[PDB]
Each structure stands twice: as C-alpha cells, then as structure tokens.
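One structure is given below, encoded as structure tokens.
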Amino acid sequence: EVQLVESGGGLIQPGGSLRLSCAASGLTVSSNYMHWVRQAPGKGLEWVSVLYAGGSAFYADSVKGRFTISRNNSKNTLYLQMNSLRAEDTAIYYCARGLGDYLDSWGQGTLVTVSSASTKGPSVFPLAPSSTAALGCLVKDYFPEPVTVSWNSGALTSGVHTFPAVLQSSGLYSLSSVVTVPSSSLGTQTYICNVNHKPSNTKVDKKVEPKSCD
Amino acid sequence: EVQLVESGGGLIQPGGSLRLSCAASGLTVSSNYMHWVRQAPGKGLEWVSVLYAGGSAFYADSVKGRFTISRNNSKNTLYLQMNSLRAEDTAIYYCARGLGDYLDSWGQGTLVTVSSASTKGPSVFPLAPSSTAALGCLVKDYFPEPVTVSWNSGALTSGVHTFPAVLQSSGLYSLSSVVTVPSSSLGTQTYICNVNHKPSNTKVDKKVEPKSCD
Amino acid sequence: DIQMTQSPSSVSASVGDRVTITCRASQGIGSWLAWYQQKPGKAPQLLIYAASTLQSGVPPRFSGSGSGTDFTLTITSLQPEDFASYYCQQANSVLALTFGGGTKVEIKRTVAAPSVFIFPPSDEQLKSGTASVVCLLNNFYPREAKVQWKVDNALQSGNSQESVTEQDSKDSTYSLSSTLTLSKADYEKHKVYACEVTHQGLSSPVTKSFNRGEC
Amino acid sequence: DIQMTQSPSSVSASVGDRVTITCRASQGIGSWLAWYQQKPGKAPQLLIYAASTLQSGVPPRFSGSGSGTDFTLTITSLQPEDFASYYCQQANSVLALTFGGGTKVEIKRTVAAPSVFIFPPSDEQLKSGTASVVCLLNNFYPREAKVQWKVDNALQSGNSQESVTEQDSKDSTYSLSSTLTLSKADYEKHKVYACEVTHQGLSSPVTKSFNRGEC
Amino acid sequence: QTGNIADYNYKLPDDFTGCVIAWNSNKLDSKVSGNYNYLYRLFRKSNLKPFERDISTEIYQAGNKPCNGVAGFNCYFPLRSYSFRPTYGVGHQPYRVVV
C-alpha cells in the first residue's frame, strides 16, 4: 500500500543541472520528514540532506550546501537540484523518509554518476581452459559501472560467477567472470562471452577455446 | 476582415506559469476595451477581467486578483500572467473586446486545463452484442478525455454515437461509445475500438465480438 | 449577490410554432439589454446592441424590449438554425456583470420507436470487483425516456446515471445510455437484471432481460 | 568527527550456530538504537524501532540492547535469508548522523577444497603492452585463501589485487580471483609464473606453476 | 478609485481636500419619453491630468486604418446620452452632485 519510486537519474557531465523526482504513494510530502542518503561503491551509506517544516534545511559538513530543496504540495512530490558536481559525487541515491531520528521506508533507488573522464570501451581477453575445467572472459580498462555479463545469450546459468568490479591505479575498472565446465564438452560445445553495457554502446562477442599446447 | 485567434493553451500542472497571447487583426490593442470570459463545463459564461486605458484594472470579487494585464503596442498583442491555480480554473477561455458595456466580437477560444490529480490509465471493456445489432466499448476509470473511438481506424463512421462524459462519485468520469451495425455482418466484419489517451500516453485496442456466458 | 434567475429552464418547440424566453432581474436596471446565442462547439455571437435595434448581420425577425426589471425575447418566424442557448445581459454601469443559467430549445423530429439494447458486464471488469450494466437507447424522439432498472423483479432508485447526446445534424435524433454500476457482492447476489423503457413512440413498454451465466 | 568503526570485519556462521556483532560509540549516547540489513541488488531493510521493541514485519528472534556506549546485536534462530551487511545508527539528537564500516556474514561449504586454476595472459592483451595473470579459486571455504605468487621461484608483494564475490543462493560458496599486472617488457624477462594455495581442506599447498600455456 | 467615469471625465488627485454632496432628484430630470439633453464621453486614448475641461468631440480612432471623420466600421461615436426613465430601480436615478 506504501511504495516509493525514483526517476530522472542517468549519465550527466560534471557541473550539469538535473531535477530529481520522488512521489510518495498515500503520504503527504509537506508533512512528514524527508531524508536523502547516498552510498558510493566500495563504502557504506552516507546521509546527504534533511527536510524540515519550511524555510530551514541542514546539509552535510563536508559539502558546501550545493543542494536546494523545493517542494510543491499540489503534486505531492519533491524536487532536488545538483550544482558543482565532483568525482566523489558518484553514488547510488535512495529516497527516504524519517521520523524521530529513525528511518522506516526507503525507495528502490536511482543512480546518478558523475563522469569526470570520458567513457572507455571494454577490452575482452579470452582465458583458455586446460583439461573439470574453467574458462572465462577477462574485461579490462572499462568505465563506468555497472556492467552485465551474460553467456551464450543467457543459456548458461549454472556455475557462472561474476566477480565484483575493482578499481585500478589508472582509474579504470576491472572485472572477471568464469564458470566450471566438465572437460568432456571442451571440444564439442563452443563457448562465447557477451560483454555489452549502455554508456559505451559497444557489443563484443569473444570466443574461448581450449589450448592443447601454447 | 476582422478575426481573433488564440494560442498557448494546453495541459499545465497546478501552481505553474503560462503566458497567453491574443492578436487583433486591424484593431489596436491599446485603444479599445478588452474582456475575458470563462465558461466552465456545465456552467454559463463568466467574466474574468477588463482592461482600461492604463494603470487600472478590475477583477472578479471571488478571485483575489491573480491576473496581471500587460500589453505591448509594438506587435499588437495581449499578454497574461498565470498564478495560484485551482481545480475550478479548468475551462475554456474566450478572447473578447468590449465597448459601451457591450460585447461584439469574440475569438474562437483556447483550452486551458488544470490537472491537480494524477493522470491514471483507462480501462476499456467491450460491450458484448447479445443475440440490427448494437455493439461498443465501455471506457471506465479514465482520467484523460477519450481522444477518439476510431471504429476500424476511421473506416466506420456511420451509426457511431459518443455519449458525453459524466462525473462519478469517486471523482473519476464514465463514458460509453456504441455503434449500430446489421446483424448479418456480426460474423463477417471485425470491429475494433481505438481508445487512446494522449495526456496519459497510452493506446488501447480491444476486440468486440459476441462472447459466451454473458 | 446580484441574484438573477432565468425561466423556463428548458422548452421545446417545432418549426413555425410559438416560443419565447423571459429574463428577470432582482434589482432595477435601465433600458439597456442584450441577448446571446450560445451554439455548442463554437463561440457565441452577438444579437442586439441597443434596447430594440438589431445587429447588421442577424435577421430582423427577433423581437424583444423592456423597461422594468422584466425582459423577454421571442421569434416571429422560427428557423432550424436558431436552436441554441439563450443568455441575457442587460447592464451593470460599472463592469457589465450579469448572466443567467440559460435555456436550450431543441429541434422537432418525427416520433418513432427507440432501439433498446442491454449489455452485460465484461469478464475483464468482473476481476476488478465492479460490475457495470449499460442500457442502450438510440434513434428516438422525444428526448424523454422513462428508463427504469429492474433487478430481481424489484424497483431500483438512486443507482444509475443517464447521459444524453446532442442532436445529430443528419436526423436530429437522441441517444440515451443508462449505466448501472455495482460491487461484485451485490451483482452476484441477484439473478435477473433488466431495464424497462417507456416511450411515446412505443405502444407498450419494452424490457430487455438477461440472466447471469446465460451461455 | 563521528568516528564509528564496527568490529569484527567479517564473521562466518551456519544454521544452529552462534553469531553476534558489536557496535560501539566513541562518545556517550542515549538508549536509542537501530539496525539495518543491507543486501546487494535492492534497498536495505530495517530491524527495530525502539531499543527493544521490534518491527511488525521482522523475525522476532533478533536480539539486541544496550545502555552505555557498547551495543550489540544477535540472532536467536539463524536463517539463511538473514545474511547481509550489519549497520548501526543509534542517535544524534540533531540530525541522526552515525554509522559504521559494516560487517558481512557467510555460510559454510563444509570446508570444501578449492579448485585452483591459472590463466596465462591472452595474445591480444600482449599486443597492447600489458600482461595480466589470473589465479582462479572457486568452490572454497573459508576466507583463508592464500594466493601468494611465485615468479622464477621468488616471492612477490604489492603487485596483485584480490576480489571476492557474494555468496551464492544455491550452494553458498566463495569465489576469488587475483590478477597480477605487469608490463610487457617485465613479462618477457621471466619465464616461470606460479600461484600456490594453502587451505584447510588441502593437506598440502597446491601450486599451478606454468612455463608455457599448458603443453 | 478608477472606473468608466473616474479616470475619463473627472479625476480626483491624491492631495485633494474639500467635500462632495448629493441628493435625490428623480422627479426633476426624468421623463417617460426620455431625456437627451445630458451627454457624456466614453471613448478616449488615455487618462488626462485632473482639474481640466475637455470640449473636443473628434472621432475615436481604434484601428490601424483611419476613419477620417466617417462613422463606419471600427470607429464609433464616443458621446452617449443618459437614458433615464421614471420606472427604474433604486440605483438608476439622476442625481445632481456638486463638488
């Protein structure tokens, strides 16, 4: 009976302007408190902004008050504006409500990513098996998160383990994905890895085959 | 030789701002009197505002004076400011001119609608022709107005009768659309009602055939 | 708080018959008077400027004048294109605020028999918990139609809403739809649903009856 | 200057075992306390409202209370669906700003022996001037996966990064892969590349050394 | 306060002192046929300075085309007479007012 939805997120250049939308189902946004929480990858959640009755708002100590809260009671929604974006601002955003310094109901969440650097296409490198066995596709120098790895157009689902993304010293992400395959089907069934994600608009289909020698 | 046109109307959220334009062909806007008349659905013509020579304007007793009249003699136009919307303001606007407490020439009119509530999707239910014959589609729980029935995408235009919308007790509207066809063509010709709603951005196509078990 | 009234609310007349409309004012207004003809789908047009002088582009058959708080308008030779709403606006001497509800006059059509149809609620609508039964009438004159809903041979009051279409430009006829909406519990506890139509063109009332689960 | 840190970093328990997590506040705080279950793929859920009263739609076996600066949380009857991140937010009395690093808990795999595989770098990557060597570990428990590298029978330090996946919903296992990154000139200088894995389920360490691909 | 007559025939300045009086004269300047001696101006370009008298009764210009003194379309005669009858309401009597 109570649900929260978020929209408007997506790719945005640093220093851009964007409007956030969050409508409460069965609740009046002008009465209950509102809370905003962020969670950058690799770290925990962090509160951003809070809403009061009117004419007053408190922000984080680290930030310099770069969010302004505007609320219209006619549409029963909330509006947020972003200014002076930075590389640290890339985090997942959750629409939240609060009461008595406690949080009860949270939305599904929206994603806002600040890309100081340009989008880098993913490089796929085969990982040849050798006699059970495991073969995989190595994804390097790709940016930004997330990326989805599917095999045989989704036909293979058993034993697939997609490793979490890690940050390299060059600022680009790395990811691996493997699967345990019996050695009796190494030469009978071909295996392909599908690497594709939205911000690069590049699809790569790489085939992995066993190597008897070198 | 004398004609009046209106533009700028359309869907608008409550509390928004919209600017009207009314140009007079062969008439100077800074000399003659003006009149704005509002006609609510199911209600008579109601005066809104009148423009004097300059620096003075009178408004309705019920309203608080949320219209500001600004005119420019450079291109012979009229400009209005919109603020503090209300659900009663959903009506037609008639651009009018006055002389001697009398009205002579009125414009064609522009549609201005205020939608405070959410724009929910409709529910089209075909009416089963029981064993000439009558058939149609029942549109219920619809927030936007029925764009068209488009029987067979405009091929069938004879015998169609679109009933006027009525207000339900739940705040929504109810409507029925029917067409009379011969009973010998029930099993040979297939009739489709094209019920679509532009404000909600949906297209619904339904099948009308004699059903079983009423 | 001017508190104007217009009588009668509605009236029907044929071609060449006698018809008139009276506008009454609560307070005393001078000899100034105006009349407007509001045709649906189009902006209304002016009819008169002075108390008795006619406008250049209107026929001179319109007659109407007054001196006191009572005003009237009438037609000497009726025409089929004169059927619209009648509005009165005499004067206010400061801002010209006076307007009434109005009166609509309808074109006469030859009397025939209405086409009565009934439609059971759809199976898709039954899953939503609401059942709607529509009684359909087309191609009938006069506009009046005594549509009575019969549920399990019992009278029903305050349960249905009626909608009347505007008269078509091809045959000047009416279309009436009576929609009965009910919950799923009240729909499943009754077996017989029907609507009875009484009309001038029908010698006897005609009732269309359907039963639940009639396969 | 919040400075809340949750210890220990990670724990491991199964059904019928005893598991607990302790969260401490550097400065004095009231009796207010809250806990959250943060699982990947969806928004986190809450546990309690007050210090001791629980929420309507949470299992009643969650136990946790405190009065001083030391707070703790435990589960009476463990369930497989209660494996997520643990976070604490007691109070701040002005803006409710307190949180810790977090703690993850996983499910045993009867100490299964790891499957240690090696992947020499592909020829396409060698053309770019960078060589990546990945030692693969799968279907293993616990976290004590030594992926210490040997090149030319010599130890290495500070040249590889390890990544651990979340536990699967079917068999609840780990998955670790460590990539050794070196330049093309440094890759061709050496010949033997090896990774040894020491595990509880293995009596002796297993080294998948390679001089060429397999041959 | 503005209106149809306040800013067009006799404007009262803000820094005004004095008094104004009125009385009922419904049985003096009212006839059943109608009185046409009293005339008033209705159409003018803009408001004028207070404390002045206007005598000129030229044709009103309200459109792009000129009328050149010809009473035709889009130009009407700005002077109208006070139509009064002895069978009016409580708000339509001729009142003699001196300032």
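Here chain E follows Swiss-Prot, giving residues 414-512 in order.
Determined by electron microscopy, 4.3 Å, according to the entry header.
Cβ atoms are placed via backbone N, Cα and C, with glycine included.
Features as listed in Swiss-Prot:
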VARIANT   E:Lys444 to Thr  In strain: Omicron/BQ.1.1
VARIANT   E:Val445 to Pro  In strain: Omicron/XBB.1.5, Omicron/EG.5.1
MUTAGEN   E:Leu452 to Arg  Increased resistance to neutralizing antibodies. Decreases HLA binding to NF9 epitope. Increased binding affinity to human ACE2
VARIANT   E:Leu452 to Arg  In strain: Delta/B.1.617.2, Epsilon/B.1.427/B.1.429, Kappa/B.1.617.1, Lambda/C.37, 19B/501Y, Omicron/BA.4, Omicron/BA.5, Omicron/BQ.1.1; Contributes to cellular immunity evasion and increases infectivity
VARIANT   E:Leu452 to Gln  In strain: Omicron/BA.2.12.1
MUTAGEN   E:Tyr453 to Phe  Decreased HLA binding to NF9 epitope. Increased binding affinity to human ACE2
VARIANT   E:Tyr453 to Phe  In strain: B.1.1.298
VARIANT   E:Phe456 to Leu  In strain: Omicron/EG.5.1
VARIANT   E:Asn460 to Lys  In strain: Omicron/BA.2.75, Omicron/BQ.1.1, Omicron/XBB.1.5, Omicron/EG.5.1
MUTAGEN   E:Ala475 to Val  Increased resistance to neutralizing antibodies
MUTAGEN   E:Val483 to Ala  Increased resistance to neutralizing antibodies
VARIANT   E:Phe486 to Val  In strain: Omicron/BA.4, Omicron/BA.5, Omicron/BQ.1.1
MUTAGEN   E:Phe490 to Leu  Increased resistance to neutralizing antibodies and human covalescent sera neutralization
VARIANT   E:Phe490 to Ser  In strain: Lambda/C.37, Omicron/BQ.1.1, Omicron/XBB.1.5, Omicron/EG.5.1
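Swiss-Prot feature annotations superimposed on the structure.
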residue  : record               : DSSP class
E:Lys444 : variant position     : coil
E:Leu452 : mutagenesis position : strand
E:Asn460 : variant position     : coil
E:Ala475 : mutagenesis position : coil
E:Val483 : mutagenesis position : coil
E:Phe490 : mutagenesis position : coil
Practice task
Report the nearest neighbour of E:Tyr453 (mutagenesis position) in space among the recorded positions E:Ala475, E:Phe486, E:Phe490, comparing Cα positions.
Solution key: E:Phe490
Handout entry: Rounded Cα separation (Å) that holds between E:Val445 (variant position) and E:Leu452 (mutagenesis position)
Key = 18
Handout entry: Candidate nearest E:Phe456 (variant position) in space, where candidates are the recorded positions E:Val483, E:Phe486, E:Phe490 and distance is Cα-Cα
Key = E:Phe490
Exercise for the section: Could you measure between E:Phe490 (mutagenesis position) and E:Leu452 (mutagenesis position) for me? Cα positions, answer in whole angstrom. Expected result: 12
Practice task
Quick one: of the recorded positions E:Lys444, E:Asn460, E:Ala475, E:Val483, E:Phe486, which has its CA closest to the CA of E:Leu452 (mutagenesis position)?
Solution key: E:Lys444
Practice task
Given the recorded positions E:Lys444, E:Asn460, E:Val483, E:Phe486, state which is nearest to E:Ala475 (mutagenesis position) when distance is taken between Cα atoms.
Solution key: E:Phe486
Handout entry: Distant-in-sequence Cβ neighbours of E:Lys444 (variant position), under 8 Å, six or more positions away
Key = E:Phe497, E:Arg498, E:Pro499
Fill in the blank from the handout: If you count the other CB atoms within 10 A of the CB of E:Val445 (variant position), including all protein chains displayed, you should get 8
Practice task
Sorry to bug you, but what's the C-alpha spacing from E:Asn460 (variant position) to E:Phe486 (variant position), rounded to the closest Å?
Solution key: 24
Problem - E:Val483 (mutagenesis position) and E:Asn460 (variant position), Cα-Cα, nearest whole angstrom - result: 25
Handout entry: Under 8 Å by Cβ from E:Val483 (mutagenesis position), counting only residues of that chain that are 6 or more apart
Key = E:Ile472
Practice task
Return the recorded positions from the list E:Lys444, E:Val445, E:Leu452, E:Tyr453, E:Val483, E:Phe490 for which some CB of chain B is under 8 Å from the residue's own CB; sequence order; 'none' if the set is empty.
Solution key: none
Exercise for the section: Count the Cβ atoms, other than its own, that fall within 10 Å of the Cβ of E:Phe486 (variant position), considering every protein chain shown. Expected result: 13
